[PDB]
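See structure below.
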Amino acid sequence: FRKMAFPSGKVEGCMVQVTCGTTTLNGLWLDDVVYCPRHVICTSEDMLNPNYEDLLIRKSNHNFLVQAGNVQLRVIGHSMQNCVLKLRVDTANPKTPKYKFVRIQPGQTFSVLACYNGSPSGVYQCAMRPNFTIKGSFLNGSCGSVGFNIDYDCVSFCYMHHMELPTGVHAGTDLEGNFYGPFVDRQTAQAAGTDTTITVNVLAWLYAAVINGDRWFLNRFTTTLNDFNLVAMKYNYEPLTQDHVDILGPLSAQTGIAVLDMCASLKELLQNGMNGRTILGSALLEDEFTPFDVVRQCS
Amino acid sequence: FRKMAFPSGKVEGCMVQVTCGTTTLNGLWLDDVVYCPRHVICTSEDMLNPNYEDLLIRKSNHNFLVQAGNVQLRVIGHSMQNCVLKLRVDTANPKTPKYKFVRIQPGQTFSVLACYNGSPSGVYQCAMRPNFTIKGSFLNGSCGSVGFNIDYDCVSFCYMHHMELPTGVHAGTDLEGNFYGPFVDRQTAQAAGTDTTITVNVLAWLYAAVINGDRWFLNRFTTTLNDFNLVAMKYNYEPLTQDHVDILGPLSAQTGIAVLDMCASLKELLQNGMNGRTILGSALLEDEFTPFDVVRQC
Ligand SMILES: COc1cccc2[nH]c(C(=O)N[C@@H](CC(C)C)C(=O)N[C@@H](C[C@@H]3CCNC3=O)C(=O)COP(=O)(O)O)cc12
Ligand SMILES: COc1cccc2[nH]c(C(=O)N[C@@H](CC(C)C)C(=O)N[C@@H](C[C@@H]3CCNC3=O)C(=O)COP(=O)(O)O)cc12
């Protein structure tokens, strides 16, 4: 069991660089539209509190340099959707995959393709925290890098990178430019809310352990969803949703362990601790594997 | 600071499916040659003690089914290099990157493109352990998946997957077909030698933790290289060479913590444990980041 990203080639073929003045960021070239963070239009001093609608009115199509590698793509239109700039270019990307734009929920994981000046640098898997932060790895010049999932050659884009909080975590938008969480694209220290443990992913990990024959923590009690949720919040664990119960279904069926029985097993772990014992080799409960992640690495 | 693999697009364009009989696995298509593990020619019976050269001479070009996506490539030749079968096809792969075949040293890292039926499934980073296994994530059908590094648009292939040991770790060959370690491509339960921890990599990772504003493990003390290595070897850590010390230079210069200062930190963490704390989110001392790995990301 390890953190595994999706193959990045279908997204690599869509990465370009977008420059305004001296500001260069990454953009996403799908069909004949390039998506990138709107603050590329900002000067260093417009950034503390920018008037983006005002800033954009001064810009023209020919103020935008879009480059696939060193090849220029002529910009023939521009609009602002929330915090993302949409640049219509004169060439449909021949490497455009089947795609959708999706807004993910806390807990869901995705692969990040870290890029600089339109050139891929690395790929790794992140989880969206309950406080709408990701624990990423980004340097200057990374903005506009995207996060994604691939389901049957269809690339679901879910994240575009904008910001590093003072705590070192990262924040950004979906591909419609709506931030995850309560952050804004300004040059300003913002703090995320207190983070919690992703309960649905911890349960998936317990299912993963059972599948591999590590099952001492199973007990003979059960619980209601509401009773579990109330206890979970006293341990800094996220409450479960009906959708969380549903995506645990496959693992529940595969192991024969009811979701609410596994919750009662987790509940006992929270009230009593590990007592010097390990699960899948570890003394800590892992919370960045989704049920889908567990199914993927077991099937 | 997280484990990050190279982007895999240049390799994805090389993965094909290879079928001989009722065995299917992955192959790597570069120019007009397809590389895959040789046991794709074996039947259930042969697997116990296969005389491979004997079994190969009895195969024809038309016994090999190579599929690239949905298109089928026609084998026009075949040979064996150690545990790797080389299948010549009549079509050159347009997506062939600039590439080299390299054999990595233990402690060095690479990216693994896990593939099933010639279709890429996931990418992650591994390190060649000192006992020549890797701690990967591979299921049935993953044989022929490859490991690689990328330096200035040149892909260096170093690993082709063959086996999962009873202990759950993994083993394979370089692209010349030579196994890493004492393993053999027969269907037997094989054990590796005792593993040790990659010391130079643990130090790099401690330097990585400092760079990211975590310092709770440092201390005022210092140690000599030999006195460090005595303690390190007692804990089944690999010895630290003067080359390792130099390789860590950049990280030492950036953080202003001398190497042998960090060694004293590691020596204390080994003698005192981690006392319930975590470093970069880990309860355990992590050894799968090389110095260059840290630098490239930091
Ligand atoms: C407001 O005072 C602060 C105080 C304390 C902490 C703070 N953090 C930020 C911030 O994050 N600012 C955004 C730009 C704003 C307009 C949203 C930014 O810097 N994003 C980077 C990615 C970053 C760079 C390093 N690691 C990353 O993740 C880009 O890539 C685009 O900027 P570049 O032109 O490429 O450098 C401001 C700030
Ligand atoms: C009694 O014998 C044993 C006892 C105890 C442990 C054992 N382990 C193996 C082994 O690993 N055997 C190789 C083939 C031999 C001939 C080298 C194999 O099974 N390789 C997999 C990838 C593997 C499969 C699961 N996870 C992976 O990483 C392929 O991909 C090709 O096989 P498939 O055609 O896909 O089934 C044999 C064995």
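Residues displayed in chain B correspond, in order, to Swiss-Prot positions 3266-3563.
How was it done? The header gives X-ray crystallography, 2.0 Å.
Yeah, the Cβs are placed from backbone N, Cα and C, and that goes for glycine too.
Database features (Swiss-Prot):
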type	residues	note
ACT_SITE	B:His3304	active site, for 3CL-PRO activity
VARIANT	B:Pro3395 to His	In strain: Omicron/BA.1, Omicron/BA.2, Omicron/BA.2.12.1, Omicron/BA.2.75, Omicron/BA.4, Omicron/BA.5, Omicron/BQ.1.1, Omicron/XBB.1.5, Omicron/EG.5.1
ACT_SITE	B:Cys3408	active site, for 3CL-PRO activity
VARIANT	B:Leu3468 to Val	In strain: Zeta/P.2
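When Cα-Cα distances from B:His3304 (active site, for 3CL-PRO activity) are compared across the recorded positions B:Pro3395, B:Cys3408, B:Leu3468, the shortest belongs to B:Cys3408. Taking the Cα atom of each, B:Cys3408 (active site, for 3CL-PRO activity) and B:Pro3395 (variant position) are about 22 angstrom apart. Separating the Cα atoms of B:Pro3395 (variant position) and B:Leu3468 (variant position) is a whole-number distance of 16 Å. In this view, B:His3304 (active site, for 3CL-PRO activity) is surrounded by 23 other Cβ atoms within 10 Å of its Cβ, with every protein chain counted.
Ligand 2 lies under 6 Å from the Cβ of B:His3304, B:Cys3408, out of the recorded positions B:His3304, B:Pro3395, B:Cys3408.
Non-local contacts of B:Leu3468 (variant position) by the CB criterion (under 8 A, 6+ apart in sequence, same chain) comprise B:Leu3505, B:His3509, B:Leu3513, B:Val3524, B:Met3527, B:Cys3528, B:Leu3531.
DSSP assigns B:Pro3395 (variant position) to coil in the three-state reduction, outside any helix or strand.
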